[PDB]
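Each remark here refers to the structure printed beneath this line.
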Amino acid sequence: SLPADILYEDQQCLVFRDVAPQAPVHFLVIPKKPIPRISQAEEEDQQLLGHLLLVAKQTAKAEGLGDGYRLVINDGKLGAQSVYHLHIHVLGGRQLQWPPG
Amino acid sequence: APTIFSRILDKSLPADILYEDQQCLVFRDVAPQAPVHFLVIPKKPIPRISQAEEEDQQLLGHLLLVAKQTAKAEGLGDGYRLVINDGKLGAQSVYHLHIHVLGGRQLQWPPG
Ligand SMILES: Nc1ncnc2c1ncn2[C@@H]1O[C@H](CO)[C@@H](O)[C@H]1O
Ligand SMILES: [Cl-]
């Protein structure tokens, strides 16, 4: 993993490639505020959460995902959350299946 | 009207509604992929997340907070998954923005 694997950074968030990718494009959007899980976000996080989704879709465009993609947020053990910090997964570059896990 | 979600919003198609306010509507998915499977949609007919814009920032955050609030109400304390599909490769199918909330079983990886 190299510095260029950070695709985007601002005062609110970091975007970086997943080193265990599940699709030809697979990156991760995280807040800099250490919200551990989406179930523990609060009303004060409204604007931040909206920003994370906008950054996810902006980065998807930058990564050439013009034919579609999937955003995923995992909560807790049943969601298969792998790190207790909020992550938005963005997957693209192949046909995504249904159900989504 | 662009999609069947327009009928859910105007109540001409009866749906199992879990939450409603002036910005969004939450209802059960009629082809559920998990023991709990519901959709959070804006009343503003944004067709796809790739077509959301900066003016939608507040709305988008609100949709996520409503998703997690409703997940709690539905008893998803041991975990759940939120999914937003964009376009054909995302398997979106209905072109009105919606967040899937799935819980009540172990979710697998990869997520499709
Ligand atoms: N009339 C409906 N009521 C609730 N969910 C629906 C309806 N039509 C489609 N969906 C769901 O919306 C998603 C996009 O097609 C799928 O999960 C699908 O089952
Ligand atoms: Cl995760």
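Numbers in chain B come straight from Swiss-Prot, and the residues shown are 52-163, in order.
How was it done? The header gives X-ray crystallography, 1.5 Å.
Cβ from N, Cα, C; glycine included.
Taken from Swiss-Prot, the feature active site, tele-AMP-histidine intermediate applies to B:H149. For B:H149 (mutagenesis position), the Cβ neighbour count at a 10 Å cut-off comes to 27, with all displayed protein chains included.
Taken from Swiss-Prot, the feature AMP binding site covers B:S63, B:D80, B:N136, B:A142, B:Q143, B:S144, B:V145, B:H149, B:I150, B:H151, and the record attributes it to experimental evidence.
Residues annotated as domain 'HIT' in Swiss-Prot, with sequence analysis given as evidence: B:55-163.
The note that Swiss-Prot attaches to the published mutagenesis B:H149 to A is: Loss of adenosine phosphoramidase activity. Following the DSSP three-state reduction, the secondary structure of B:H149 (mutagenesis position) is coil.
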List those of the binding-site residues B:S63, B:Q143, B:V145, B:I150 whose Cβ lies under 6 Å from any atom of ligand 1, in sequence order, or write none if there are none. B:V145
The sparsest Cβ environment within 10 Å, among the binding-site residues B:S63, B:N136, B:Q143, is found at B:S63
Filtered binding-site residues - B:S63, B:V145, B:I150 - keeping only those with Cβ under 8 Å from chain A: none
Restricting to the chain of B:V145 (AMP binding site) and a gap of 6 or more, list residues whose Cβ falls under 8 Å of its Cβ, or answer none. B:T54, B:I55, B:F56
